[PDB]
Amino acid sequence: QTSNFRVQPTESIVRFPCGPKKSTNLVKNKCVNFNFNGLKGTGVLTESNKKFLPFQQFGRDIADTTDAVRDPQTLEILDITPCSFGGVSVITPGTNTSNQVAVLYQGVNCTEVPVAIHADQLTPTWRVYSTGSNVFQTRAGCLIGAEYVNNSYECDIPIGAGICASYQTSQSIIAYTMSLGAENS
Amino acid sequence: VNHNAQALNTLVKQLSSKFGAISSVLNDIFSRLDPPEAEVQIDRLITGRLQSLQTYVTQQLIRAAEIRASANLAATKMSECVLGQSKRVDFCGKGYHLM
Amino acid sequence: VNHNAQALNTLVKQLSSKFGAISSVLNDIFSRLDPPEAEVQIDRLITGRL
Amino acid sequence: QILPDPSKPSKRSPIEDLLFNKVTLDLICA
Amino acid sequence: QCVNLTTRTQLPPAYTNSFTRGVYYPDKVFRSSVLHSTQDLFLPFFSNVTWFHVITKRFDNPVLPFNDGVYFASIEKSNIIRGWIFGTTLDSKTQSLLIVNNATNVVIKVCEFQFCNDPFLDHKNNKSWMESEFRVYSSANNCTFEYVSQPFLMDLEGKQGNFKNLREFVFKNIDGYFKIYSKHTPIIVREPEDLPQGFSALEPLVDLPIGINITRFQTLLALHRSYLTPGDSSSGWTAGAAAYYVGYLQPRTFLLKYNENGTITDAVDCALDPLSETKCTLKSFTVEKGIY
Ligand SMILES: *[C@@H]1O[C@H](CO)[C@@H](O)[C@H](O)[C@H]1NC(C)=O
Ligand SMILES: *[C@@H]1O[C@H](CO)[C@@H](O)[C@H](O)[C@H]1NC(C)=O
Ligand SMILES: *[C@@H]1O[C@H](CO)[C@@H](O)[C@H](O)[C@H]1NC(C)=O
Ligand SMILES: *[C@@H]1O[C@H](CO)[C@@H](O)[C@H](O)[C@H]1NC(C)=O
């Protein structure tokens, strides 16, 4: 494990209810920074259908975290889903044998992988064409750098949810659905 | 399932505790004050959240030992009651064990 | 019986420990000080007993 | 009642179906 | 200037019971299908709630103290209960607050008014029962705050029929800051004794930063007079059947059941009886068999 996957805000919206000195815009479906009347945070401002009891301005989940905010002048109910949070997991065959790796992102669709790792100088510049091919979507995230086959072998390196991976055959990393044993009657 | 969901809900509900500091929001600590005197408040919050994480992990280790004792018993019962016939009294049910 | 009684005597003799605070009797902190600068020793005692 | 039932898409026995329905597993997103 | 009103009838107070009433929203927050524990100032469940009635002539205008917030309610048909005064001295020596909810404007005034000691609500009513005189105060020396909110509209007719309105009002003072919560609802005609069993939540309406010291309050009526009402401004009046209910708020913990729409539909008082206290410490609305 190397917990790295943090997607980043593209822009900021400091929308105010047709008032104090300014209002910016409303944005949907993308990873943004929001400050609705002093509510600084990072999220995805997708719309919703929650009846919101007109004096109320905030919404909370089970764990008292800010969930749905009304539009302050358009008066429409918008969810907060903070775009963040994966884990990078690294599949290697051992460095004495090869130096090529495969990378698992633990909980995402990787229609939306390619944006960012960002801490100090770790950076998008690996990623901008290393998405490419060899992208396989599992139920344990999605896996980059390994090629799916229809054979069924013994488990060598356990990815998860019934998927294992190995290194063989112009050698490469393969990923397969693991086999339980020899068939018998 | 109830113990696992209960421990996770306890761990996420302990993020709103101040532990004696003035706030539970980090930007309100970095606004409204100055950093050499906010430094002791964020050390108070970091030490409180670290003790919350450590006391989560300790009960997870104790419960994992309990589940491991139960799983070793289930592996013994599968080897001895399912894959064979047992002579041990009340190990595979009440009465003389058939299968 | 010995380990249970010994753990309970350890728990009741840990109520005499200052844990870096100015006293171990609570009214001594709540008298003779202003409560904004008495709150810190109360937080030290509540943490250390906890 | 213990052998697998080939009609259902999850090839489980009827007893395993009742054991799966009686254990009930959003707070997950929070 | 006013003439002091006389022929008042003194009665012992008739009491009743508050049948799970007076639960508001403490916060500005939508919550969905959760159970939240709020420690605030409420009317306790099954509390000992006062009753006054107005038809000599059954004059109920007491000077009531305002200790820590007041539940006020009225089951009513033709808008007789219209106003409130608040304060300590009420005689142009200290700042006094005034709310008047008439058919024209919701008027809030904070000033050193020289109130009449039992104020005139004269209402020289012909076939249109219109207010012709307003002698509640007389003067204003040096004072700041006045405010008018959005009114809602009343008939101002002398109805003697059936009650259908149930007005509910909550008055609070937090950090020099006056909160008015409300619920106005239609009520069925029933036996005219008390408020029935039921539950409803109370959305906030009027929030105001006055910052004065409030000790007592007193209700401003709207008396109606007619050709069956002979007499002067202090003795001769017949109002018709009206009633109001005064309950007092206490620092209590409640357990609130928010619905999927954000309206709380059920509450649990936490120090009433041990079954509800078990429901508090389990954070549930049903309790499985056992010992806790
Ligand atoms: C992942 O992508 C697929 C393809 O569009 C979609 O059906 C699914 O809902 C997505 N899941 C999440 C959690 O985004
Ligand atoms: C091998 O797997 C791919 C993707 O899972 C599938 O499209 C293809 O048809 C499979 N080949 C055979 C021979 O089944
Ligand atoms: C309210 O309190 C008084 C105490 O003087 C008591 O007589 C009365 O019965 C109480 N009301 C109810 C409904 O119990
Ligand atoms: C709110 O209540 C109404 C009527 O009961 C109904 O539409 C639904 O149950 C609730 N939610 C929404 C979003 O309308």
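Just so you know, the numbers here start at 1 and follow the chain as drawn.
Per deposition record, electron microscopy, 2.8 Å.
Using the three backbone atoms N, Cα and C, a Cβ is placed for every residue, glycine included.
The local packing around A:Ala63 (variant position), expressed as other Cβ atoms within 10 Å of its Cβ over all shown chains, amounts to 17. According to Swiss-Prot, the naturally occurring change A:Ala63 to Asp (Swiss-Prot position 570) is described as follows: In strain: Alpha/B.1.1.7.
Around the Cβ of A:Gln106 (variant position), the number of neighbouring Cβ atoms within 10 Å comes to 17. Under the three-state DSSP scheme, A:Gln106 (variant position) falls in the coil class. Quoting Swiss-Prot on the natural variant A:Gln106 to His (Swiss-Prot position 613): In strain: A23.1.
As a natural variant entry, A:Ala146 to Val (Swiss-Prot position 653) appears in Swiss-Prot alongside the note: In strain: 19B/501Y. Long-range Cβ neighbours of A:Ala146 (variant position) (same chain, at least 6 residues apart, Cβ-Cβ under 8 Å): A:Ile91, A:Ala102, A:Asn134, A:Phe136, A:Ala165, A:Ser172, A:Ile173, A:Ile174, A:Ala175.
One mutagenesis experiment catalogued in Swiss-Prot, A:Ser166 to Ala (Swiss-Prot position 673), is accompanied by this note: No effect on O-glycosylation by host GALNT1. Other C-beta atoms found within 10 angstroms of the C-beta of A:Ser166 (mutagenesis position) number 19, with every protein chain shown included. Secondary structure at A:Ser166 (mutagenesis position), taken from DSSP and collapsed to helix, strand or coil, is strand.
Annotation of the mutagenesis experiment A:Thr169 to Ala (Swiss-Prot position 676) in Swiss-Prot: Partial loss of O-glycosylation by host GALNT1. Over all protein chains present, the Cβ of A:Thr169 (mutagenesis position) has 8 other Cβ atoms lying within 10 Å.
For the natural variant A:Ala182 to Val (Swiss-Prot position 701), the note given by Swiss-Prot reads: In strain: Beta/B.1.351, Iota/B.1.526. For the recorded site, A:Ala182 (variant position), the DSSP three-state label reads coil.
For the natural variant A:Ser185 to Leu (Swiss-Prot position 704), the note given by Swiss-Prot reads: In strain: Omicron/BA.2.12.1. Cβ environment of A:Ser185 (variant position): no same-chain residue six or more positions apart lies under 8 Å away.
Geometry remark: A:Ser166 (mutagenesis position) versus A:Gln106 (variant position), CA distance 18 Å.
Within 10 Å of the C-beta atom of A:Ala182 (variant position) sit 5 other C-beta atoms, taking all shown protein chains into account. The Cα of A:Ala182 (variant position) lies closest to that of A:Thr169, out of the recorded positions A:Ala63, A:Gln106, A:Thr169. Distance noted between the C-alpha atoms of A:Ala63 (variant position) and A:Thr169 (mutagenesis position) is 49 Å. Distance between Cα atoms for A:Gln106 (variant position) and A:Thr169 (mutagenesis position): 27 Å, as a whole number. The subset of recorded positions A:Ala63, A:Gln106, A:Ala146, A:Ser166, A:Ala182, A:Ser185 lying near chain D, with Cβ atoms under 8 Å apart, consists of A:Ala63. Using a CB-CB cutoff of under 8 Å against chain B, none of the recorded positions from A:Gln106, A:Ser166, A:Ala182, A:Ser185 qualifies.
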